[PDB]
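J.: Before I ask anything, here is the structure I am working with.
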There are 4 protein chains.
Amino acid sequence: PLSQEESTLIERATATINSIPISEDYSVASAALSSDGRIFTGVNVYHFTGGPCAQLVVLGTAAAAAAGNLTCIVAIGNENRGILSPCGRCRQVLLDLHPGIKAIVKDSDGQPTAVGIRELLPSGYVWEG
Amino acid sequence: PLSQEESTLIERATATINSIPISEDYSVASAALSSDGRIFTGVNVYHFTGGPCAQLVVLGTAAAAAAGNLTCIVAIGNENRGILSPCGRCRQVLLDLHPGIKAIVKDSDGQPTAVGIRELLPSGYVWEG
Amino acid sequence: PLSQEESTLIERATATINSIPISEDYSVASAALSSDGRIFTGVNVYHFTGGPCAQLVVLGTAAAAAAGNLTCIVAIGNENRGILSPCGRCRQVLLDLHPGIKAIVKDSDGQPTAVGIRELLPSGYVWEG
Amino acid sequence: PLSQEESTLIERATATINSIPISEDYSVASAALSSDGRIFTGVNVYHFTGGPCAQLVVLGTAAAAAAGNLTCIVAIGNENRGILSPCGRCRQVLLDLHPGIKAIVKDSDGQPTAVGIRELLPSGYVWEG
Ligand SMILES: CN(CC[C@H](N)CC(=O)N[C@H]1C=C[C@H](n2ccc(N)nc2=O)O[C@@H]1C(=O)O)C(=N)N
Ligand SMILES: CN(CC[C@H](N)CC(=O)N[C@H]1C=C[C@H](n2ccc(N)nc2=O)O[C@@H]1C(=O)O)C(=N)N
Ligand SMILES: CN(CC[C@H](N)CC(=O)N[C@H]1C=C[C@H](n2ccc(N)nc2=O)O[C@@H]1C(=O)O)C(=N)N
Ligand SMILES: CN(CC[C@H](N)CC(=O)N[C@H]1C=C[C@H](n2ccc(N)nc2=O)O[C@@H]1C(=O)O)C(=N)N
Ligand SMILES: C[As](C)(=O)[O-]
Ligand SMILES: C[As](C)(=O)[O-]
Ligand SMILES: C[As](C)(=O)[O-]
Ligand SMILES: C[As](C)(=O)[O-]
Ligand SMILES: [Zn+2]
Ligand SMILES: [Zn+2]
Ligand SMILES: [Zn+2]
Ligand SMILES: [Zn+2]
């Protein structure tokens, strides 16, 4: 079910996306929890050349703070869309940079659940053998 | 040239990259100034699928703070490499998302100089739609 | 167990990667089958800003021939690596542009098997517009 | 001017894009000349994670054929849009993978002109340099 740390991430990313002007360029926020308990937030940057999803912005934000390993991450869409699953590219970046991470997604009953990244990319390509 | 604002960007970005462990994944920092005078920082996230350069992380960090227009931006590499010119992808995202921005690059003498983004993408493709 | 049309894909992509110079930039070949019976090939283009995987080159090659809907796709690595699973970015693009497609991956016994793209991106992010 | 070589690359790219159904996903074609006397074509694959531009599909298609060095490249938009300049990400990939290449862009009078790739990325970021 819904733990406190999980709930806090959802709350943090929701507040971030709700606080900013409605935009088609900046339309999703993410929040991640680090091993040491810090939370890092970000929003996406839309671009046809592969502007970062919100989760990638969060990864650079976390790395800028020397956060180390991230344990959980969630993305929240604008306009009351709620939890969005990480896109395939996010999943690959997460698997390669934070193999221990979980992402919050909606389960088969619509309920938020924290899932190991490996389960979100079955038979995953692993970069560098 | 070298007006206090830009000198400060170089300082902030240099401080950011020197404060984190040496890494091949997180190896460049960026700092941008917003129109209202705030500074935003970030580091890159290396990935073969196009992990964001440090400047793209900065864009998403500024956007998360509702910073609006960014007016200047610099990237500083780790291991005392100093100023790095924005890559071509960065130039395109900057042109499209912050067309009034300047990027700090090195001139012929290897001295910091702030250049209009359009001068870094001569005959630039301008994204419509 | 697979079919024999999917077997043809493996053979074609194997022949492709073994017919070019060994390269760190161009290291994977792909082949896809169109509903109209044609086979399209491609090799990856490595770049830190997100050079396309071999599958994405295949998509553009198929599109350039007005192929329509692709039904199956496989990647074969150089250094005699055999089948590589689509990376998470490939999976997202495939889900979004050819939602009916299957990808050939290695099963537990190390043998080629065709899997629906949706199975490779569970709880998938649904790109709209 | 309009050299026979320029004119042919433009015609090849134009024919390619004009030959496929009008599409928001596949909307630009590219053609490149190789030093070994071949021409390679491709169309873009639009995706928010950074689906390749037409030029990158061309690079993977050239690589698939063991083309080696490409000497000139052009992109042509659908719906009679004519020549499109390479986007900044294309300029970066081209500078890094084919530093000798020229791109066809429009000049001040709207006429086709071939320019060295380095002219399109002044003060260029030099990958692993
Ligand atoms: C023409 N456009 C593009 C408009 C597009 N409809 C914007 C768009 O589709 N953005 C989406 C792209 C990235 C993104 N995304 C997706 C999944 C995820 N887990 N994290 C993300 O940050 O979510 C955004 C979202 O759903 O609004 C612009 N001028 N920006
Ligand atoms: C094998 N690798 C990749 C190692 C690569 N050498 C890392 C690399 O080349 N990173 C580079 C990619 C992005 C980047 N970059 C470049 C220009 C710019 N204006 N901003 C940036 O953020 O700067 C980085 C840099 O110069 O170290 C990993 N395991 N990470
Ligand atoms: C130093 N480098 C980078 C060398 C890198 N090791 C090359 C590299 O890892 N390329 C990888 C990137 C893309 C890619 N790829 C991956 C999965 C997949 N399904 N299809 C692909 O085309 O597979 C390649 C592969 O496994 O050699 C260069 N200058 N190229
Ligand atoms: C498929 N789409 C996106 C619709 C977009 N308007 C399509 C779009 O803008 N595509 C553009 C993206 C890439 C691209 N491009 C650009 C420059 C260049 N030198 N080569 C290219 O291949 O050219 C395309 C073009 O001008 O139609 C959605 N479902 N949102
Ligand atoms: C690691 As958790 C309890 O925030 O999904
Ligand atoms: C702060 As400035 C003059 O480098 O755009
Ligand atoms: C022929 As098949 C099952 O690999 O799409
Ligand atoms: C074929 As050309 C003249 O644009 O290098
Ligand atoms: Zn993503
Ligand atoms: Zn960049
Ligand atoms: Zn891929
Ligand atoms: Zn491009």
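We number chain A the same way Swiss-Prot does; the residues here are 2-130, in that order.
So this one's X-ray crystallography, 1.8 Å, going by the header.
Note that Cβ sites are derived from N, Cα and C of the backbone, with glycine treated the same way.
What Swiss-Prot records for A:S28, A:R82, A:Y126, A:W128 is substrate binding site. Among the features that Swiss-Prot reports, Zn(2+) binding site is placed at A:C54, A:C88, A:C91. Swiss-Prot gives this note for the published mutagenesis A:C91 to A: Loss of activity. Record note (Swiss-Prot), mutagenesis A:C91 to S: Loss of activity. The unchanged residue is displayed.
Structural setting of the listed features?
T.: Annotation for A:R82 (substrate binding site): no spatial neighbours, criterion Cβ-Cβ under 8 Å with sequence separation of six or more.
Long-range neighbours of A:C91 (mutagenesis position) (same chain, six or more residues apart, CB within less than 8 Å of its CB): A:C54, A:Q56, A:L57, A:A76.
Annotation note: A:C91 (mutagenesis position) sits in a helical segment as assigned by DSSP.
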J.: So which of the binding-site residues A:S28, A:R82, A:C88, A:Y126, A:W128 end up next to chain D, with Cβ to Cβ under 8 Å?
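T.: Among the binding-site residues A:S28, A:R82, A:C88, A:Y126, A:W128, the ones whose Cβ sits under 8 Å from a Cβ of chain D are A:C88.
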J.: Quick test of understanding: given the recorded positions A:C91, A:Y126, A:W128, name the ones whose C-beta is under 8 angstroms from chain B.
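T.: Qualifying residues, whose Cβ lies under 8 Å from chain B: A:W128.
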J.: For A:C88 (Zn(2+) binding site), what residues in its own chain, 6 or more apart in sequence, show a Cβ-Cβ distance under 8 Å?
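T.: For A:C88 (Zn(2+) binding site), the qualifying residues are A:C54.
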J.: Would you kindly determine which recorded positions in the set A:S28, A:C54, A:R82, A:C91 have their Cβ under 8 angstroms from any Cβ of chain C, listing them in sequence order or replying 'none'?
T.: A:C91
J.: Enter the number of other CB atoms within 10 angstroms of the CB of A:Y126 (substrate binding site).
T.: 21
J.: Below 8 Å Cβ to Cβ and six or more residues apart, same chain only. Which residues does that give for A:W128 (substrate binding site)?
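T.: Non-local contacts for A:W128 (substrate binding site): A:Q93, A:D97.
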J.: State which of the following binding-site residues has the fewest other Cβ atoms within 10 Å around its Cβ: A:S28, A:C54.
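T.: Comparing Cβ neighbours within 10 Å for the binding-site residues A:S28, A:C54, A:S28 has the fewest.
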J.: Would you mind sorting out which binding-site residues among A:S28, A:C54, A:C88, A:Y126, A:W128 put a C-beta under 6 angstroms from ligand 1?
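T.: Checked binding-site residues vs ligand 1; flagged A:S28, A:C54, A:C88.
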